[PDB]
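Before any comments, here is the structure.
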Amino acid sequence: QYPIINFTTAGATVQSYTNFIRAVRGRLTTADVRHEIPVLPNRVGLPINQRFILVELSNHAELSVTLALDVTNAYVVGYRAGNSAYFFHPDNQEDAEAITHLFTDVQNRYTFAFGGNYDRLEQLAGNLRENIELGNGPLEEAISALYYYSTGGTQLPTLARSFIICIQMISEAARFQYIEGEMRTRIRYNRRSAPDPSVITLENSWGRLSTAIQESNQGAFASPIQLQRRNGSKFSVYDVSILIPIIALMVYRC
Amino acid sequence: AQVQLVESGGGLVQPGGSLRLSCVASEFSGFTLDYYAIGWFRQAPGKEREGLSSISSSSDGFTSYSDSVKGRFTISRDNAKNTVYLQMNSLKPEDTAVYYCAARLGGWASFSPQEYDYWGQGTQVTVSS
Ligand SMILES: [Cl-]
Ligand SMILES: [Cl-]
Ligand SMILES: [Cl-]
């Protein structure tokens, strides 16, 4: 039975959110560290009983859902709400096999035809990440949307939007101290808002940064990685040093 | 016993007038109305139901308004009276319709009738002289 971390939006604070994301990181990692950045477990040869962690979310209305995250990339692969569980379309038959080990006692299992990458979820949501507000309120609402989906109360664009919210506030926050800090600001002020390009370009570039760092020459990138600032202006990262405060977890490479 | 929503406040009004609709939740349902999202809808004989204004269950008080009513309508809460209000100012004849409230426990600010669970009985609003 996989490790569970619990979080509630009801009365959430910057401290309780911080404690939550720190705990999620602690279960994702163990660690293996390259140029000072922790590396997630290699998917190859990883035993199945170590492959996943569970995040149980609930809100003031006492609605609860449990997300499953893949420890190899910290990303959401599916969720359970009561008698039903739903999984993104797996990319290969090894991953398809792996998720049969999740929520094994649930009476109804479903695998969506679509995967959980942003390109696809944005389409289904009818909005880009740039136009989807994040915050404690949005998380509170996403929990409910996920909860009501099996009984037909949640439209598909709402569900997609709710995934996009959960994935950013949990997976991307775990991956990036920077994104964790951005979510803290919204919680602090109880003020929702959409992510700006500084957040969006880090998300889009997580795999490329993981590669750049692990393949670097003493921390120096073989080729620079371009990101955007809040105002859209472009800049390059040439070295791991400037990312030490920014990126917290890397997908395994070599 | 499920929550029951009782509406009031509709009626005849002339152009430029206002009404205030109330959505009053029944006593002795478990959760109080501040735990719910509440959406307002209207529906005219030919037309399908139409979302106009909604307030989330979220604690940041998030509200949504359709372009037809922004700046004129205001949705608000009176928790002491287990009530949500819809203040409708600057009414014009094509606001004429039956108006409905709807609620969902832990809900979000939706314009889709499918994303609520409980409905008020409806109340007619007519604007003309
Ligand atoms: Cl909440
Ligand atoms: Cl990813
Ligand atoms: Cl599907």
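Residues displayed in chain A correspond, in order, to Swiss-Prot positions 40-69, 71-294.
For all residues, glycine too, the Cβ spot is worked out from N, Cα and C.
As given in Swiss-Prot:
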MUTAGEN   A:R83 to A  No effect on the toxic activity but suppresses the vascular leak syndrome
MUTAGEN   A:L109 to A or M  No effect on the toxic activity or the vascular leak syndrome
MUTAGEN   A:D110 to A, E or N  Suppresses the toxic activity
MUTAGEN   A:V111 to A or M  No effect on the toxic activity or the vascular leak syndrome
ACT_SITE  A:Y115  active site
BINDING   A:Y115, A:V116, A:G156, A:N157, A:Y158  AMP binding site
MUTAGEN   A:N132 to A  No effect on the toxic activity but Suppresses the vascular leak syndrome
ACT_SITE  A:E212  active site
ACT_SITE  A:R215  active site
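Other Cβ atoms within 10 Å of the Cβ of A:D110 (mutagenesis position), summed over all protein chains shown, number 23. Between the listed recorded positions, namely A:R83, A:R215, the fewest other CB atoms within 10 angstroms of a CB are found at A:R83. Least crowded of the recorded positions (A:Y115, A:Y158), judged by neighbouring Cβ atoms within 10 Å of its own Cβ: A:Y158. A 10 Å radius around the C-alpha of A:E212 (active site) takes in none of the recorded positions listed as A:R83, A:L109, A:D110, A:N132, A:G156, A:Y158. Ranking the mutagenesis positions A:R83, A:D110, A:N132 by the distance of their Cα atoms from the Cα of A:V116 (AMP binding site) places A:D110 first.
For A:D110 (mutagenesis position) paired with A:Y158 (AMP binding site), the C-alpha to C-alpha distance reads 16 Å. Checking Cα-Cα distances from A:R215 (active site) against the recorded positions (A:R83, A:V111, A:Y115, A:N157) with a 10 Å cut-off leaves A:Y115, in sequence order.
The Cβ of A:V111 (mutagenesis position) lies under 8 Å from the Cβ of A:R66, A:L67, A:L80, A:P81, A:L86, A:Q90, A:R91, A:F92, A:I93, each of these being in the same chain and 6 or more residues away along the sequence.
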